[PDB]
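I have placed the structure first, in the form of structure tokens, so that the comments after it can refer back to it.
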Amino acid sequence: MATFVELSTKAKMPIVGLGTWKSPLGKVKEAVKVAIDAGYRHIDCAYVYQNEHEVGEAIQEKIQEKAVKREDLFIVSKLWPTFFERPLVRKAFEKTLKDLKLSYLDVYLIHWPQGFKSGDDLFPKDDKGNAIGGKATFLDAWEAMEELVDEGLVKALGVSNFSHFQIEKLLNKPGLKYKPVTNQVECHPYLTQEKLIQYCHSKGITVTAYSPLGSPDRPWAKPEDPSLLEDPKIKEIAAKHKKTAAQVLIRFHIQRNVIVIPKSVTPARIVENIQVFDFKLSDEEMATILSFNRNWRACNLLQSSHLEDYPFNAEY
Ligand SMILES: NC(=O)c1ccc[n+]([C@@H]2O[C@H](COP(=O)([O-])OP(=O)(O)OC[C@H]3O[C@@H](n4cnc5c(N)ncnc54)[C@H](OP(=O)(O)O)[C@@H]3O)[C@@H](O)[C@H]2O)c1
Ligand SMILES: O=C1NC(=O)[C@@]2(CCOc3ccc(F)cc32)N1
């Protein structure tokens, strides 16, 4: 039902997907069921979201009830940076694929470029709260991930929260077998990513926009923070088209050929978020929205800003 962005592999990635970060156990299964019924085919998942098993339950049931075929679903997951060491890449992936109850993933992403210390903690810190870096790097991780593609377990690899310098480092890696098909990064009218998007597309790499609604449910939201959903200029453009702000925020990416993955566990909103192929933002409206860029990140991960491959010190 969503249109598709063509990947460098010629696979078709549905341009709208369901986000699952912060979707609680006990709600996410129904959210995915509702989404599939509404015509979503792309679901965005991650090991670190700690809810992939419920996502897997929903997909499995919808497939068995013949609501959807596996071939028409596009499931993305991510390798968390505590798992960059070779045996850990496979073990992390295997837990993800098992939880999701799939025989293959459509895309597996490096979740963040900066490595974290391996062990039991997802967010390893020292006695000052600073992230502890790891031994293996994302280049090491990538090599282990390429094996998954060779074995038919993953159709395509991608990256997330990478700057152009880091994509360069990957594309230049000696013996590189597979190129990233997407870079999943924060993107919305307050962080328009013009240079990064330009760079990615010029390398034949798609962009997946995360937190497109401004992630209002992120734990660290402060009342004074920018709030896209409440932005009167966005709402004004919405009103013109008799749509909601969320729908304009989602449509914005579609018109830049950028994949977008709004999260909701509210059934009415899940449905609302995909009613975005029946209107069109004018050229003037796109330019106005583009002009709202504030270089504001809802997802900064400042706790890890000291690590070698922290991505957000670069200009883009
Ligand atoms: N790669 C990464 O590092 C990374 C980082 C962040 C996010 N992501 C991915 O991107 C997805 C989306 O980003 P996000 O979860 O940060 O936030 P988001 O999708 O920008 O916003 C989610 C919030 O918006 C609300 N909402 C959804 N639809 C709405 C609507 N139509 N009207 C009003 N409110 C609405 C949701 O409430 P309800 O759910 O209560 O309806 C939820 O609180 C994530 O879930 C995750 O899959 C990836
Ligand atoms: O979808 C997300 N991927 C992430 O790395 C992030 C952004 C930064 O904050 C956190 C914290 C916990 C978590 F599970 C996830 C996250 N949200």
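Every residue, even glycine, has its Cβ placed from backbone N, Cα and C.
Copied over from Swiss-Prot:
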type	residues	note
BINDING	20-22, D44, 160-161, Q184, 210-217, 261-273	NADP(+) binding site
ACT_SITE	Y49	active site, proton donor
BINDING	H111	substrate binding site
MUTAGEN	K125 to L	Increased affinity and reduced catalytic activity towards all-trans-retinaldehyde
MUTAGEN	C299 to S	Decreased affinity and reduced catalytic activity towards 4-hydroxynonenal
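Recorded features from Swiss-Prot, shown on the structure.
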residue : record                    : CB count, 10 Å
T20     : NADP(+) binding site      : 25
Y49     : active site, proton donor : 19
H111    : substrate binding site    : 21
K125    : mutagenesis position      : 14
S160    : NADP(+) binding site      : 23
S211    : NADP(+) binding site      : 24
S215    : NADP(+) binding site      : 23
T266    : NADP(+) binding site      : 12
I270    : NADP(+) binding site      : 23
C299    : mutagenesis position      : 15
Contacting recorded positions, sequence order - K125, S160, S211, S215, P262, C299 vs ligand 2, Cβ under 6 Å: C299
Annotated recorded positions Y49, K125, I270, filtered by Cβ under 6 Å to ligand 1: none
Nonlocal neighbours by CB distance (under 8 Å) for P262 (NADP(+) binding site), same chain, sequence gap 6 or more: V16, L18, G19, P212, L213, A246, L249, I250, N273
When distances run from the Cα of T266 (NADP(+) binding site) to each of the recorded positions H111, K125, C299, the nearest one: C299
Of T20, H111, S211, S215, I270, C299, i.e. the recorded positions, those within 10 Å of the residue listed as 'active site, proton donor' when Cα atoms are compared: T20
Minimum Cα separation from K125 (mutagenesis position), reported as the residue among binding-site residues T20, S160, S215, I270 that achieves it: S160
Rounded distance in angstrom between the Cα atoms of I270 (NADP(+) binding site) and the residue listed as 'substrate binding site': 24
Spatial neighbours of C299 (mutagenesis position), counting only the binding-site residues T20, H111, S160, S211 and Cα distances within 10 Å: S211
Distance, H111 (substrate binding site) to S160 (NADP(+) binding site) (CA atoms, angstrom): 5
Three-state secondary structure, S160 (NADP(+) binding site) (per DSSP): strand
Three-state secondary structure, which DSSP defines for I270 (NADP(+) binding site): helix
Collapsed DSSP category at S211 (NADP(+) binding site): coil
